[PDB]
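Novice: One structure, pasted below without further comment.
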Amino acid sequence: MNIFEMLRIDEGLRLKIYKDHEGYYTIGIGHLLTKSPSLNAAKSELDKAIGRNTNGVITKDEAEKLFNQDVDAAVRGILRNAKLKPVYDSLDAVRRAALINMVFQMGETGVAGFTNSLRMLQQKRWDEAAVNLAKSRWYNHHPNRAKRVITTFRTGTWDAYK
Ligand SMILES: [Cl-]
Ligand SMILES: [Co+2]
């Protein structure tokens, strides 16, 4: 398993614009378009990202290209952030993916903000980290997903994804 397979399972794939659980417009594999209430605006963002008049509808290839770009950006965000990079560097290949998963979902900034969990991961205090991560609005609003990611951190296996 790898990060792409993982996030595809976590985000799913929608080829039409949709309101997500928070009411934000989104498309493809977890690609946020806009946090704004206007479908118009989302439509506009979408055509700008794709480069054509989509009418809120895209192809699988188009979605996968967005995803690739999004995964790329999550990694760059990690390597760029002073707080995240040392942690990422200290982890193994499986746990690095759980970290990217979080950065993909919430942004470099959002993740850099989990100060205590970050420190625990760095120290390889897996169980503590897991407990700390679950005490969050993240977990409460995305329980099953969050549980998979935390489990992955905890065990350093892909078991939660089978
Ligand atoms: Cl884009
Ligand atoms: Co969410």
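Method of determination (from the header): X-ray crystallography, 1.9 Å.
Each Cβ is built from the backbone N, Cα and C atoms, and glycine gets one as well.
What Swiss-Prot shows for this protein is this:
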- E11: active site, proton donor/acceptor (ACT_SITE)
- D20: active site, proton donor/acceptor (ACT_SITE)
- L32, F104, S117, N132: substrate binding site (BINDING)
- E11 to A, F, H, M or N: Complete loss of enzymatic activity (MUTAGEN)
- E11 to N: Loss of 84% of enzymatic activity (MUTAGEN)
- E11 to Q: Complete loss of activity (MUTAGEN)
- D20 to C: Nearly no effet on specific enzymatic activity (MUTAGEN)
- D20 to A, N, S or T: Complete loss of enzymatic activity (MUTAGEN)
- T26 to H: Facilitates transglycosylation more effectively than hydrolysis; covalently bound substrate (MUTAGEN)
- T26 to E: Complete loss of activity at neutral pH; covalently bound substrate (MUTAGEN)
- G30 to A: Almost complete loss of enzymatic activity (MUTAGEN)
- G30 to F: Almost complete loss of enzymatic activity. The enzyme is destabilized by 1.5 kcal/mol (MUTAGEN)
- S117 to F: 10-fold decrease in enzymatic activity (MUTAGEN)
- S117 to V: 50-fold decrease in enzymatic activity (MUTAGEN)
- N132 to M or F: 2-fold decrease in enzymatic activity (MUTAGEN)
- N132 to I: 5-fold decrease in enzymatic activity (MUTAGEN)
Novice: Among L32, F104, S117, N132, recorded substrate binders, what is the largest CA to CA distance in Å?
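Specialist: Output for substrate binders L32, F104, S117, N132: max Cα distance 27 Å.
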Novice: Taking 10 A as the limit, how many CB atoms besides its own sit near the CB of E11 (mutagenesis position)?
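Specialist: Its Cβ shell of radius 10 Å holds 20 other Cβ atoms.
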Novice: Return the member of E11, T26, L32, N132 nearest to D20 (mutagenesis position) in space, with distance defined Cα to Cα and candidates limited to these recorded positions.
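Specialist: Considering only the listed recorded positions, the nearest one is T26.
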Novice: DSSP on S117 (mutagenesis position), three-state: which is it?
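Specialist: Going by the DSSP assignment, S117 (mutagenesis position) falls within a helical segment, counted as helix.
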Novice: Would you mind pulling the DSSP three-state label for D20 (mutagenesis position)?
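Specialist: In three-state terms, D20 (mutagenesis position) counts as coil.
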Novice: Under DSSP, is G30 (mutagenesis position) helix, strand or coil?
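Specialist: Note: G30 (mutagenesis position) is coil by DSSP, not helix or strand.
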Novice: I need the CA-to-CA distance for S117 (mutagenesis position) versus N132 (mutagenesis position), whole Å please.
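Specialist: Pair distance, Cα basis, whole Å: 6 Å.
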Novice: Given the recorded positions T26, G30, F104, state which is nearest to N132 (mutagenesis position) when distance is taken between Cα atoms.
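Specialist: Closest recorded candidate to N132 (mutagenesis position) by Cα: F104.
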Novice: If I take the alpha carbons of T26 (mutagenesis position) and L32 (substrate binding site), what is the distance between them in whole Å?
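Specialist: Just about 4 Å between their Cα atoms.
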Novice: With H, G and I counted as helix, E and B as strand and the rest as coil, say where DSSP puts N132 (mutagenesis position).
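Specialist: Once the DSSP labels are grouped into three classes, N132 (mutagenesis position) ends up as helix.
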Novice: In the three-state scheme derived from DSSP, which category covers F104 (substrate binding site)?
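Specialist: DSSP call for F104 (substrate binding site): helix.
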Novice: If you draw a 10 Å sphere around the Cβ of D20 (mutagenesis position), how many other Cβ atoms fall inside it, taking every protein chain shown into account?
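Specialist: Within a 10 Å radius of the Cβ of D20 (mutagenesis position) lie 14 other Cβ atoms.
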Novice: Give the three-state DSSP assignment (helix, strand or coil) for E11 (mutagenesis position).
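Specialist: For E11 (mutagenesis position) - judged by DSSP and reduced to three states - the answer is helix.
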